[PDB]
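Participant: A single structure is presented below for examination.
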Amino acid sequence: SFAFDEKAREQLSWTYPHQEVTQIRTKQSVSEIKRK
Amino acid sequence: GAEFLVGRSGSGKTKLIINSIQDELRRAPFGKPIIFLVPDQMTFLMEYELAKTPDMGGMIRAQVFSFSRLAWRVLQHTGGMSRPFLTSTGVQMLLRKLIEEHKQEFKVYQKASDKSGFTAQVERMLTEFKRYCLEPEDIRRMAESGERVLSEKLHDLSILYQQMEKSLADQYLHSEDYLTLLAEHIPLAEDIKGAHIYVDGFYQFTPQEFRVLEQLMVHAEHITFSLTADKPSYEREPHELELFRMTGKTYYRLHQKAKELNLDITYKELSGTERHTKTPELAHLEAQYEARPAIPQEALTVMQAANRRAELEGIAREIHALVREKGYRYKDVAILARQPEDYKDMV
Amino acid sequence: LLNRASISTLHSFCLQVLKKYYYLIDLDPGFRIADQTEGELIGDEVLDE
Amino acid sequence: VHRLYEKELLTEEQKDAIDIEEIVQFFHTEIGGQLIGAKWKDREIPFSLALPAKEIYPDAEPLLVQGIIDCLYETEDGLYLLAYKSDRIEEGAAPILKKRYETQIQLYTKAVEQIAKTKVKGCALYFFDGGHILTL
């Protein structure tokens, strides 16, 4: 029984809440949007 | 008119301009143009912030511009954009060719003209010459008037400069000719009239930029300058050792230009530590960083790493903890380096 | 001023001189001080030639 | 055209090669006539629009969308949008051209309606190749 078991297993399982928008370009264009 | 928004950083001089522009946009969607003049590294930021208003969700009367972009638009209305553009490398190549046939006329740079790094050095020097309102005639004036060595190298530079301006005449456009062409086309630009123009993010201006600035003082209805300092004097230039010497000197420099045209001016001083209200340590810094009898932990941490690798691997853990426990986001964190080349490839 | 002071090694001072007066001799202003191995490989090559 | 040539707003090669017919043809049209007669007019209006992430991306914060509206004019009826296209044409091409610039026009209308808080009643696109106009 180790004191950091819960902490470590919480952290290794953690995923960033807004990960799906970290790669999304802020500025876009009309031509680019249509292309999407 | 003219306005002066002054105050030490941490005081929402930057947010005040935004909320002002946002409100002027709320009152009138199709009013007279609101021009935001920031450095090229600040354009995207302001474009992203000005559009973050839930009720409007964007801008149309207000445009965020750099000097170059403003020059491009104004010249797209007045004229001059049809003239071919040259890159710094193209200018270097022109200087190479010019050196090859004027090498025997030099007084000092006759042996150094064999090197390829030299043409880059000349390129940078001539660039600075255009950026500070100096035509070949002025360089010749300096040459005619280690003064010996300086006069001789200015003589060589004179030759290269003159021949460059002679070769680019009635055919090409230099990279540093946009702002000069801008300053002399603003008067005959109708869209400029009655438009608010806001300056923020600049620490100083080149004389070439100063020409455009004062021209905007003339032909624009209103203009506000946001400078980061602390009660700067309009009578004398700041001391060399004091903190705000750049912004202070520009603050001084603008006043003579404003009082010369005799335009009514407005004051603005910001006292509040708006940014550092939540945490104690940050506020003290802004006010008494400069202070020599420095008066004497949660937010301010001084870290020592074994190397740059351990430094970055440590900063990674801190950022991770900040978004994991402290509920921060990655968009909140900033990482600054005086010499980015020492960390980039490892970052 | 102490940050700009001339407290260097002799080699560093010589470098400063080179960077300042590159034009007096046949030298490029953007010269690079080569690795010991790099220069020795150049020396080896010109020796063979 | 000559003044734009002397102002260096037009390249000499751009000035030499130009059709003169369609320039006349547009101002003889209905939308052109409504353009000449209007309360207020503006052209080349740069805009930045904030769109929620979901409206472009399937899963799950505004992203910016910028552009330049060719023309806007206001009459006693409402606000009308105008855009010029040099598309190749010369009836059957109209349904294709409608969808080719559909999302674009919708983005322009969304920009005006959201930012200016007004509303756009009808859009119009003019084509130089023939002098055709279609409405959206």
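So for chain B, numbering is Swiss-Prot's, and the shown residues are 2-146, 154-304, 309-359, in order.
Technique stated in the header: X-ray crystallography, 3.2 Å.
Any Cβ shown, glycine's included, is placed from N, Cα and C.
Look at Swiss-Prot and you will find B:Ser10, B:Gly11, B:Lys14, B:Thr15, B:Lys16, B:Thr236, B:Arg283 tagged as ATP binding site. While the structure shown retains the original residue, Swiss-Prot records the mutagenesis experiment B:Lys14 to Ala with this note: No change in AddAB ATPase activity, KM and kcat for ATP hydrolysis are unchanged, helicase rate and processivity are unchanged, enzyme-Chi-DNA complex is 3-fold less stable. Where Swiss-Prot documents B:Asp41 to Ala as a mutagenesis experiment, the accompanying text is: No longer recognizes the Chi sequence nor generates the Chi fragment. According to Swiss-Prot, the mutagenesis experiment B:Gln42 to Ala carries the following note: No longer recognizes the Chi sequence nor generates the Chi fragment. In Swiss-Prot, a mutagenesis experiment is listed as B:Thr44 to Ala, annotated with the note No longer recognizes the Chi sequence nor generates the Chi fragment. According to Swiss-Prot, the experimentally introduced change B:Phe68 to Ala is described as follows: Reduced recognition of the Chi sequence, reduced generation of the Chi fragment. Among the mutagenesis experiments that Swiss-Prot reports, B:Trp73 to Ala is described with the note: Reduced recognition of the Chi sequence, reduced generation of the Chi fragment. Looking at Swiss-Prot, you'll find the mutagenesis B:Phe213 to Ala noted as follows: Wild-type Chi fragment generation.
For each feature listed, report its degree of burial, its nearest neighbours and the pertinent distances within the displayed model.
Facilitator: According to DSSP, B:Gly11 (ATP binding site) is assigned to coil rather than to any helix or strand.
With a 10 A radius on its CB, B:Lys14 (mutagenesis position) counts 20 other CB atoms from all the protein chains.
In the three-state DSSP scheme, B:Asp41 (mutagenesis position) is classed as coil. All protein chains included, B:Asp41 (mutagenesis position) registers 12 other Cβ atoms within 10 Å of its own Cβ.
Counted within 10 Å of its Cβ, the other Cβ atoms near B:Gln42 (mutagenesis position) come to 9, all protein chains included.
Cβ neighbours of B:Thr44 (mutagenesis position) (same chain, under 8 Å, six or more residues apart in sequence): B:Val65, B:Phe66, B:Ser67, B:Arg70.
B:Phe68 (mutagenesis position) has a Cβ environment of 21 other Cβ atoms inside 10 Å.
Under the three-state DSSP scheme, B:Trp73 (mutagenesis position) falls in the helix class. The Cβ neighbour count for B:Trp73 (mutagenesis position), using a 10 Å radius over every protein chain in view, is 15.
All protein chains shown were included, and the count of other CB atoms within 10 Å of the CB of B:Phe213 (mutagenesis position) stands at 17.
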Participant: Just the number: how many Å between the Cα atoms of B:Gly11 (ATP binding site) and B:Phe68 (mutagenesis position)?
Facilitator: 26
Participant: Any idea of the Cα spread of the ATP site, B:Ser10, B:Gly11, B:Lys14, B:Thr15, B:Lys16, B:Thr236, B:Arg283, as a max distance in Å?
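Facilitator: The ATP-binding residues span at most 14 Å between Cα atoms.
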Participant: Same chain only, sequence gap of 6 or more: which residues have a CB within under 8 Å of the CB of B:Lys16 (ATP binding site)?
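Facilitator: Counting only residues 6 or more apart in sequence, the Cβ neighbours of B:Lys16 (ATP binding site) under 8 Å are B:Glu282.
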Participant: Say we define neighbours as other CB atoms within 10 Å of the CB. Which of the binding-site residues B:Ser10, B:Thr15, B:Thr236 has the fewest?
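Facilitator: Sparsest of the binding-site residues B:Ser10, B:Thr15, B:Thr236 by Cβ contacts within 10 Å: B:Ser10.
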Participant: Using the recorded ATP site (B:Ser10, B:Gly11, B:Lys14, B:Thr15, B:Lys16, B:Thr236, B:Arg283) as reference, state which further residues of the same chain have their Cβ within 8 Å of the centre of those residues' Cβ atoms, listed in sequence order.
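Facilitator: For the ATP site, the extra neighbours are B:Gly8, B:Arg9, B:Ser12, B:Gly13, B:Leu278, B:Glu282.
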Participant: Using C-alpha atoms only, work out the spacing between B:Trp73 (mutagenesis position) and B:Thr15 (ATP binding site) and round it to an integer in Å.
Facilitator: 25
Participant: Under 8 Å between C-beta atoms and at least six apart in sequence, can you list the same-chain neighbours of B:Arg283 (ATP binding site), or say none if there are none?
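Facilitator: Listed in sequence order: B:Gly11, B:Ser12, B:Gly13, B:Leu290.
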Participant: How many Å separate the Cα atoms of B:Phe213 (mutagenesis position) and B:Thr236 (ATP binding site)?
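Facilitator: B:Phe213 (mutagenesis position) and B:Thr236 (ATP binding site) have their Cα atoms 14 Å apart.
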